[PDB]
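Colleague: So that we are looking at the same thing, I have put the structure below in structure tokens.
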Amino acid sequence: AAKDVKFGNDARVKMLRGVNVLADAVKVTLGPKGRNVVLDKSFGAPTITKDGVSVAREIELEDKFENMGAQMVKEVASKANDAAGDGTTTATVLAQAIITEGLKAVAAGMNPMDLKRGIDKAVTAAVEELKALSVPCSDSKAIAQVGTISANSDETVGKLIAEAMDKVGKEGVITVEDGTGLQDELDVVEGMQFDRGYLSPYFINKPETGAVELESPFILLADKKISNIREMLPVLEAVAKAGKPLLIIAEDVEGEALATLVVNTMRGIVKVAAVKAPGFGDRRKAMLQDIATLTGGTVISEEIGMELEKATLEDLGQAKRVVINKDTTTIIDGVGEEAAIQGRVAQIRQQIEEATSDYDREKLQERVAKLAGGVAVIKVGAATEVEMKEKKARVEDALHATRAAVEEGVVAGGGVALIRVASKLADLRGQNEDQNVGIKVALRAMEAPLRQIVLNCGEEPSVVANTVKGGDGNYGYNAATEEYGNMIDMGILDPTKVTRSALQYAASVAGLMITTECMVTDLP
Amino acid sequence: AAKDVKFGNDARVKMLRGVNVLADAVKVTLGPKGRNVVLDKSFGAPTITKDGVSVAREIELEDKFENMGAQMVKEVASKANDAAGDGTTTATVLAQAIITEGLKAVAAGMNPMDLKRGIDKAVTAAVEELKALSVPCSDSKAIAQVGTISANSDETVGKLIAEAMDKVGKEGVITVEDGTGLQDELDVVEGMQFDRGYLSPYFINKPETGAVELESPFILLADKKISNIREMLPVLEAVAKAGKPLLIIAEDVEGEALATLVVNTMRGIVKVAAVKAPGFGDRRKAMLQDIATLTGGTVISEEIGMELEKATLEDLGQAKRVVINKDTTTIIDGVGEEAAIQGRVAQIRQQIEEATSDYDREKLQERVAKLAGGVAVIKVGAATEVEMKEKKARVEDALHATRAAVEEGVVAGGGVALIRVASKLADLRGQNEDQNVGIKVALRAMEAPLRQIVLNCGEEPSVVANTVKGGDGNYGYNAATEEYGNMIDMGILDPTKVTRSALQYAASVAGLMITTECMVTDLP
Amino acid sequence: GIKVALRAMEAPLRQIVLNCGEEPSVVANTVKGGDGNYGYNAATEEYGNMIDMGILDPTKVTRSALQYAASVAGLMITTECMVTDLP
Amino acid sequence: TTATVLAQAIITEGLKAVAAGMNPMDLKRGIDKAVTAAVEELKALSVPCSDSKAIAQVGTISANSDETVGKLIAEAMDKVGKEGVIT
Ligand SMILES: Nc1ncnc2c1ncn2[C@@H]1O[C@H](COP(=O)(O)OP(=O)(O)O)[C@@H](O)[C@H]1O
Ligand SMILES: Nc1ncnc2c1ncn2[C@@H]1O[C@H](COP(=O)(O)OP(=O)(O)O)[C@@H](O)[C@H]1O
Ligand SMILES: Nc1ncnc2c1ncn2[C@H]1O[C@H](COP(=O)(O)OP(=O)(O)O)[C@@H](O)[C@H]1O
Ligand SMILES: [Mg+2]
Ligand SMILES: [Mg+2]
């Protein structure tokens, strides 16, 4: 294909125009005051959205070069959401400010490489300062309002989340279930979870979040990389007698064909899934038979001693519910029985004494807590099930935030945290002035999220930013109530996890943007 | 896809042009004098319509941005019809007036957010005042002319509706049936209804209102979310022996495939339907076996104790007629027999004493009245059945209005009600003047429906609006007879239900329109 | 109308501060909060008594600027129609 | 330059008020009422200048802060006297 080659300022000017168009649309929707963006939908009334992610995914530009600049910022903003579940608009507000000023400095003939180093040095220092700024919210009492604040300042969703982590503070998995009673129901089931993606991108089922809630499927568990269609078809034939969905847990399938192919064949037919087992080698294999002991299943392949093909519905695990997604496999409640599952407890307690490897010891002491801790199951018993269905997303909204908050503590929400780092590290100086200019570009960019939010509020951003900069600690503007106060006390706070991720991702995209010598795109 | 990005006044000016084009066409058809709009039809003479809904659905604009502005007003006008069955043109007359003036205020640099708050504050106050304005029409004597007025001022259709609600005043379901006698026939059959939509949008049958009148089908009733094509095909084979249509009542089907698919497969073949059971959990399940007791059927699935597949035509409910639509399931007369149906009456009377939950008590006392109240069946015995078929739509016309009227009472029809709220709340003032301007924009907009109607009448709107504003209570212009009088006495009135819905929906679309910072549409 | 004139009178200070690069509104608030000749020395980017710092403007020039601006501006706001040669 | 900046602000604020539906002529009368009062207050604020130190300072500020220009004009101011003309 013919490729259009662009160079120097020619390419950079095109890239900035694309960054600006995407940032402008995402920036208006920052904070409680974010103005709605009308997104054309192909049939039906155009969607009106106050959410940055929907607008960003929508934005595509017709200029090949301008689109490439927009796409690069979008992927880093999405990466911020992957690390912590929000920060998508904040990442683009920060990225646009660093990128626009940095590109202008490069257009002044300044060395791009140390401009990049100076911005990165300031970012690393700011990240350490943010951790110092952090308020540990480990205690359940802190979790109680942290969770209420986390759920878009809603007490009802927050308290249920807080009630369960009252159950497990930290690592206990908590899941959201539609309530079967009009009173809310919470129980802890000693099920399981592991952070392993599904073996095709296309396994998505009914919940609009790329995920696979699955009611009473049976589970295959395999100890060699499975020979595919010839011996999986017997099992699929057996599975299709009963009518239940199947999940493959394995090393992989012999996957170049059928791990790609099976989800394109089987969605409309039967619904069948596949996932990687956790860790590698003996740990993966041992962990698969740990998984087996907990589900009630046994592990199966031609290779070791326990042939696959003629397997029945008894020769499987089963779980009352399963969740599976791009990045996670979750077992909500096995068919396995208390005594058999506790065939494990004697060994796992024993090996913790003595294991000759430090990470084997760590894995064993992680595994026993995990195995016994289980999954906290929250049933949202709202009077209206459509409304608990609606609040169900906010509850998933909340635990993403609450989990991030417990992991890194909390910072003064509002860009007050970035203002105090900016004021805190004004002293930091670059070795050369290209480096010095880079430090300043990063510091000025840190002010941009607070200023954009006050602009959406209609307050002129400068008076407020001057007052917030002048103020002490968590003194900040609550734009929803339009007055200054202590933000943490007022109830505006976010995890140090979220702010740190947005700043780091914004810095990386900006550095690449400043140092991009040439852009090659397909000819229009 | 390449997306055209618009910003600030650039987008708003495009959106206003689209709102204006749609509003202009809908506004001319307001009231008895509404001038006809010729709607091109692809083959045959162009339809001439004095109905706003037909014109609004028709209007589509070629500019991507202009169409998006029109579509947003259309969906809110349709939402007004969904809440109460009319108000579609009135919503657009009100929406255009708030949107045009509000956009002009935003174009004056005024803060969009409080303009929005000021309009909304005035609307909330006006809604309370409208309820104070309300005349309770609960009494059957009030229903008698309320119904006559409701049926486009026709006494014949109104009296039959009034005669049946003489039967049940309020909650008793009343249905319209083609008369089998030349004398009108009215009977009350203790059948059933529940406000649950059908499980595909495409289930539509013979009546031109998206609905499913169905003569003697048999009914499936299921107590688990059904395993689909493999065990539904036996039943479908059994059903297709007899030749009757089938309805699935269930939690759902295992629906991602066959609940979407079945209506695309089975329309031309056999005609088969599916609906959600009412409520959730024990209440849904109990209510399904309440439904079972009343129809004469029993509830069926693999899961609890009563396998599906080999079921006969006896192992079903049956009803003489059924109605099903986007939002409702109706059972007109079971096959069930008096004594068996009254297997229920002892329990339902008993549990009302003692139930330990307040909403369980409410559901029980709602359920007994509902179960015994039944469906009032009106047979329109006109001398001409084509004419009773024609009047049949007006009778459906009437009960939509009569039901709304009994629920909220009635207000001086004619925009006289909105004039008196506007005059009543002239005192209301915004905290800031952006808020003050918003209150005034809402108040001036309230006058627009009366003025548009007098303009269609050919009276200049100002003299009449000045006189109506000056006059007392229900003093208003009867544009059909072209003279002022007491509107309620003259026979021009509408439910508080209808006016309140139109004002609320118009305010919501206007606020979004004023605060829309950016519009993203697919490139032309 | 009186308010429009008073708000406009703050405009020269804001524009000098904008040319300096400091935030005009923040400086305007400090000067408005201050009293007497307290003002922002644009060259030294500091706040001090203007007479003491030597920043003095002739009264005739300031008075003339206000009167001339008000007369032309007041007529311009009243314009409702413009008639000009077709391009 | 200051007259243009003041005029631009009065027109921008006035046009926004006319857009709100405020009668344009009434705003013009209000602007004029404020200006007449402001001119009197400038006369009260004014303190006379004839010190050659002050004469140099008004010259320096008027010359984009050129100290030499103000210094020389004060001396020429001094030598010619009030009836004198400086070119
Ligand atoms: N009531 C408020 N007062 C001040 N700012 C707020 C308030 N609530 C949230 N914020 C801040 O505004 C941002 C939330 O805006 P949001 O629309 O969710 O964009 P994003 O997805 O990038 O976080 C966060 O930075 C949050 O800290
Ligand atoms: N005889 C009449 N006198 C005055 N106005 C009337 C008369 N009859 C109805 N109206 C008013 O005119 C409106 C009915 O117009 P219509 O064409 O049905 O549009 P819409 O569907 O929005 O109600 C209602 O607001 C009604 O109150
Ligand atoms: N350091 C200073 N502080 C503030 N303003 C200054 C300073 N020095 C000179 N000025 C000038 O700024 C304005 C001068 O305007 P100028 O640009 O010289 O053109 P003109 O006098 O025709 O309006 C005056 O307010 C004057 O005070
Ligand atoms: Mg957010
Ligand atoms: Mg109508």
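For chain A, we keep the numbers from Swiss-Prot: what you see runs 2-525, in order.
For this deposited structure, the header notes the method as electron microscopy, 3.4 Å.
Here the Cβ of each residue, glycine as well, is placed from N, Cα and C on the backbone.
Annotation comment: Swiss-Prot describes A:30-33, A:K51, A:87-91, A:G415, A:479-481, A:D495 as ATP binding site, evidence class experimental evidence. For the mutagenesis result A:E76 to S, the note given in Swiss-Prot is Complex stability is significantly decreased; when associated with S-2, same residues as in M.tuberculosis. Per Swiss-Prot, mutagenesis A:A109 to C is noted as: Forms inter-ring disulfide bonds. Prevents ring separation and leads to the formation of high amounts of symmetric GroEL:GroES2 complexes. Experimental mutagenesis is annotated in Swiss-Prot for A:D398 to A, with the remark: Can bind ATP with normal affinity, but is defective in ATPase activity. Binds non-native rhodanese, but cannot release the protein. Mutagenesis annotation in Swiss-Prot: A:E461 to K, described as Temperature-sensitive lethal mutant. At nonpermissive temperature, the rate of general translation is reduced and a defined group of cytoplasmic proteins are translated but fail to reach native form; the structure shown retains the original residue.
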Colleague: Taking each of A:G32, A:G88, A:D398, A:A480 in turn, which of these recorded positions have a Cβ less than 8 Å away from a Cβ in chain C?
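Modeller: Going by the Cβ criterion (under 8 Å to chain C), the recorded positions yield none at all.
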Colleague: When the Cα-Cα distance from A:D495 (ATP binding site) is computed for each of the mutagenesis positions A:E76, A:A109, A:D398, A:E461, which gives the smallest value?
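Modeller: Comparing Cα positions, the candidate nearest A:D495 (ATP binding site) turns out to be A:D398.
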Colleague: Based on a Cβ-to-ligand 1 distance below 6 Å, what subset of the recorded positions A:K51, A:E76, A:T90, A:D398, A:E461 would you report?
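Modeller: Listed by sequence, the hits are A:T90.
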Colleague: Among A:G32, A:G88, A:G415, all listed as binding-site residues, which has the most CB atoms within 10 Å of its CB?
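Modeller: Most Cβ neighbours within 10 Å: A:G88.
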Colleague: Within 10 Å of each Cβ, count the other Cβ atoms and name the one among the recorded positions A:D398, A:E461, A:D495 with the highest count.
Modeller: A:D495
Colleague: Taking the Cβ of A:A480 (ATP binding site) as reference, which residues of that chain separated by at least 6 in sequence fall under 8 Å from it?
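Modeller: Within the chain, A:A480 (ATP binding site) has Cβ neighbours under 8 Å at A:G32, A:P33, A:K34, A:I454, A:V455, A:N457, A:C458, A:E460.
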Colleague: How long is the line from the C-alpha of A:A109 (mutagenesis position) to the C-alpha of A:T90 (ATP binding site), rounded to the nearest angstrom?
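Modeller: Pair distance, Cα basis, whole Å: 29 Å.
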Colleague: For A:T30, A:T90, listed as binding-site residues, tell me which one has the smallest number of other Cβ atoms within 10 Å.
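Modeller: Among the binding-site residues A:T30, A:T90, the lowest count of other Cβ atoms within 10 Å belongs to A:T30.
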Colleague: Quick one: pull the CA-CA distance for A:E76 (mutagenesis position) versus A:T90 (ATP binding site), whole Å only.
Modeller: 12
Colleague: Cα-Cα separation of A:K51 (ATP binding site) and A:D398 (mutagenesis position), in Å?
Modeller: 16
Colleague: For A:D495 (ATP binding site), which DSSP three-state class applies?
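Modeller: SS state of A:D495 (ATP binding site) = strand.
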Colleague: Which one of these recorded positions has the most other Cβ atoms within 10 Å of its own Cβ: A:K51, A:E76, A:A109?
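Modeller: Its Cβ has the most other Cβ atoms within 10 Å: A:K51.
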Colleague: Where does A:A480 (ATP binding site) sit by DSSP, helix, strand or coil?
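Modeller: In three-state terms, A:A480 (ATP binding site) counts as coil.
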Colleague: Between A:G415 (ATP binding site) and A:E461 (mutagenesis position), what C-alpha distance do you get in Å?
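Modeller: So the alpha carbons of A:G415 (ATP binding site) and A:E461 (mutagenesis position) sit roughly 16 Å from each other.
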Colleague: Can you tell me how far the Cα of A:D398 (mutagenesis position) sits from the Cα of A:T90 (ATP binding site), in Å?
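Modeller: So the alpha carbons of A:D398 (mutagenesis position) and A:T90 (ATP binding site) sit roughly 16 Å from each other.
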